[PDB]
Amino acid sequence: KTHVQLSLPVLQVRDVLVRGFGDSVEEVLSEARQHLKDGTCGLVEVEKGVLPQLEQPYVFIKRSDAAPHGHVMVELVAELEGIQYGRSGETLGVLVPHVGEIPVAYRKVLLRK
């Protein structure tokens, strides 16, 4: 399928134990895709002071379109020192490994695989 329905646990930044996916733009996008597929990927909603508490490079989910089955359509954009790899809509948040942290919510999304 070109798209995959996912239910992302929404984590508080201060609960996150592993604060990024790795050390290169291409690695974090690869790791983010592997965690999404294995159901081990969390989502931190971006506000004032959130990104400084996370590790670069960042992986964002951004709105790719304006919502099948209640799932917002999104795609991955990585960022490293102010430069984004990919082009998309509004940020829904930043992806991180999930290692069993208790979420505050779930975000239903349709990821463009």
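Using the numbering of Swiss-Prot, the residues shown for chain A are 11-76, 79-125, in order.
Quick reminder: no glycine exception, Cβ is built from N, Cα and C everywhere.
Quick look at what Swiss-Prot annotates:
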VARIANT   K47 to R  In strain: Omicron/XBB.1.5, Omicron/EG.5.1
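Flanking an unmodelled run of 2 residues are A76 and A79, whose Cα atoms lie 6 Å from one another. Other C-beta atoms found within 10 angstroms of the C-beta of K47 (variant position) number 13, with every protein chain shown included.
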